[PDB]
Number of protein chains: 2
Amino acid sequence: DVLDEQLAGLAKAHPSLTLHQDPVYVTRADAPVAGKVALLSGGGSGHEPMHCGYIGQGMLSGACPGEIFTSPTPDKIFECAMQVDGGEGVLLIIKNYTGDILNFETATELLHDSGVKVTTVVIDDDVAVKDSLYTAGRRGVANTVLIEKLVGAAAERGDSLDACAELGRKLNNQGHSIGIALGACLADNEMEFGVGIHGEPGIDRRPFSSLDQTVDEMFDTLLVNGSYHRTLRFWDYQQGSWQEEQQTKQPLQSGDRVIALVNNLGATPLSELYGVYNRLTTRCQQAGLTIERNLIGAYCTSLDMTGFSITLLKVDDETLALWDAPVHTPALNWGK
Amino acid sequence: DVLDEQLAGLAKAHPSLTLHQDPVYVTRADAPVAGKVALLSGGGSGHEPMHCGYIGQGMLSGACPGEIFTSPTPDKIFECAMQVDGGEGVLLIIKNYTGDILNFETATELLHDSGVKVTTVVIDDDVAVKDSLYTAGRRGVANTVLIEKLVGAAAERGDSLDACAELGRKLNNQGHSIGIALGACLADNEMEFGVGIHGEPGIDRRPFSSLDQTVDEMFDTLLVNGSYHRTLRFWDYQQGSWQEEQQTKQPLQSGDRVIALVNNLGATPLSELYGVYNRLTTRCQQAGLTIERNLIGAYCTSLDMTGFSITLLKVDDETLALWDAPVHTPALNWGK
Ligand SMILES: *[C@@](O)(C=O)COP(=O)(O)O
Ligand SMILES: *[C@@](O)(C=O)COP(=O)(O)O
């Protein structure tokens, strides 16, 4: 089994991680870490390093990879949550896809019934399409990485489950993403505009003229598709039931301070991502957006798809302090 | 100009770097750093993050990117060296290619003639082909990255120019690499075995059967092509002349301790690199090689080539302490 070989490789390469079997999931070698909220996510394999490369201090306590582009089953999520539970509750970050919501929601209920204090955060940052192939609402993509880091920092500093959940939901309402593909993981000089991370169709197929023009279209779309009202359910652990909550996003606007993530979907040369970033900085400056921090590289991929995404997340001083906080994971590492 | 855009993007993304114009090169924003040996390298663009992503504390003082797959001109190298010169000498790391050797050697003479104490280290780690299209001897490839980190740590801590040069030369005789391509940046189910980083042909074209079988062929080749005797010239700054020095490499053998670098040449998914690493650890264990540290990711690329390389570098306790020493660059970051 190739997936078995890949996870074995991950484990051998990173002694800070523990690979579990029966069922398979990955945790920090030091979990459970007593006295801190534990943070967990997961989803299909094929988006590496999301989510296993984000396991470590200041980020995820553990993650649950599934088969390629397929959500992990509920047993994996339940066992991973039980293993990382430090007695202060477990926060589940769930990307918005039919399969992930179903499986993570089922695990949430199993956890609650086993006495674990748990709650959830749903990620729906992809501004391209409402009601895609495998999503009710908007797709969860690269902003998931930014939210994992920020909520990770808050959990590491000792914030409560409620505080971490509330921060995650607020960040979700302030982050906006869009991706394009020049080739699947199929048209020649044409791009799939607003593509999804498991290959879902975008807004349309349109001609690729240049990098700068593609970035302009992506950026313009982030500015005009920002406004969004929708229901996102979260687990209320006090009542032991799903709570329907109306959630609102405001469009990105002049005067906003943002973190920018220019993300390789798989086979885009890093030199090109820097070209993207150069045009993005120009457009942000023209629109009154101040990019305060950035990440450029392969953070939320789709196998070997040729393409990239842009994520802009609105932030303030407190959120920037959470960004600057230490993180020690395979894919992201910085100290004070 | 696209390269101009990509370099502007790199500079905007990293306040720790300074992009210079007339001529173009990149340095640490804090260079010149007084009292420490300055370390520089360069070469064609198209290998990002090599070398610009290695500029920072514990690594390069600066780098000189050229046009795609083309050495920078001698004025870029000279001016970059003068900008970073901290009064204790400049060490130039040169990958073994006709153009790079000619240009860095010309810059070396100009520096010497301008009063700057300088010396060189040539990297010739690719075991696949001797006397490729653009190289006299063996090609300089991914081990260049490991050497910049290790010699970068030595310079950072205050080692002398001679000590840093001797270390670089010793490490060059102990690092061995090989790369394969499944697609250029041409055959279907076939691979170019022993491919070079600017697209140079390899040993041959052969069938691709599986990932594990490919790793086996690559690993076997590193074990059997290790032995090597050749001349590498270096700049003797006391005499003001090139010194022809015979240099010897021993094959990798049972009992060796190594750092392993599994490197994406451009479009190989990270998941697959972990599978490569998994098989590599098995082969190393069988051969009596102990892998003490690893790096898995995109570190020395070839635009969007689909393929990867494996590098094994023999090390001892002193070299592993240099590996673990602090580094703060765009591509490599750790304080332990
Ligand atoms: C995708 O890999 C994100 O986790 C898997 O989602 P679905 O299986 O489509 O829910
Ligand atoms: C290649 O990008 C390594 O720097 C460029 O080498 P040559 O110009 O072929 O020497």
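We're sticking with Swiss-Prot numbering for chain A, so the shown stretch reads 10-194, 206-356, in order.
A Cβ is built for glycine as well, from the same backbone N, Cα and C atoms used for every other residue.
Listed features, source Swiss-Prot:
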ACT_SITE  A:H56  active site, proton acceptor
ACT_SITE  A:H218  active site, tele-hemiaminal-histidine intermediate
BINDING   A:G53, A:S54, A:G55, A:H56, A:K104, A:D109  dihydroxyacetone binding site
MUTAGEN   A:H56 to A or N  Shows a moderate decrease in the catalytic efficiency but at least a 40- to 300-fold increase in affinity for dihydroxyacetone
MUTAGEN   A:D109 to A or N  Loss of kinase activity
MUTAGEN   A:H218 to A or K  Loss of kinase activity
Taking the center of the Cβ atoms of A:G53, A:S54, A:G55, A:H56, A:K104, A:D109 at the recorded dihydroxyacetone site, which other residues in this chain have a Cβ no more than 8 Å from that point? A:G51, A:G52, A:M59, A:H60, A:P74, A:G75, A:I77, A:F78, A:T79, A:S80, A:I217, A:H218
Can you grab the distance between C-alpha atoms at A:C194 and A:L206 for me, in Å and as a whole number, given the 11 missing residues? 10
Hey, how far is A:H56 (mutagenesis position) from A:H218 (mutagenesis position), Cα to Cα, in Å? 9
From A:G53, A:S54, A:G55: binding-site residues whose CA lies within 10 A of A:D109 (mutagenesis position): A:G53
Taking a cut-off of under 6 Å between Cβ and any atom of ligand 1, tell me which of the recorded positions A:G53, A:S54, A:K104, A:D109, A:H218 pass. A:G53, A:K104, A:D109, A:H218
If you measure between the CA atoms of A:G55 (dihydroxyacetone binding site) and A:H218 (mutagenesis position) and round to the nearest Å, you get 8
Going by Cβ pairs closer than 8 Å, show me which of the recorded positions A:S54, A:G55, A:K104, A:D109, A:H218 neighbour chain B. A:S54, A:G55
Least Cβ-packed of the binding-site residues A:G53, A:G55 (other Cβ atoms within 10 Å) is A:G53
Whole-number answer please: how many Å between the C-alpha atoms of A:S54 (dihydroxyacetone binding site) and A:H218 (mutagenesis position)? 10
C-alpha of A:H218 (mutagenesis position) to C-alpha of A:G53 (dihydroxyacetone binding site): distance in Å? 9
Across all the protein chains here, work out how many other Cβ atoms are within 10 Å of the Cβ of A:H218 (mutagenesis position). 23
Taking every pair from A:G53, A:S54, A:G55, A:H56, A:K104, A:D109 (the record's dihydroxyacetone binders), the biggest C-alpha distance in Å rounds to 14
Assigned element (helix, strand, coil) containing A:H218 (mutagenesis position), judged by DSSP: coil
A correct count of other C-beta atoms within 10 Å of the C-beta of A:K104 (dihydroxyacetone binding site) gives 29
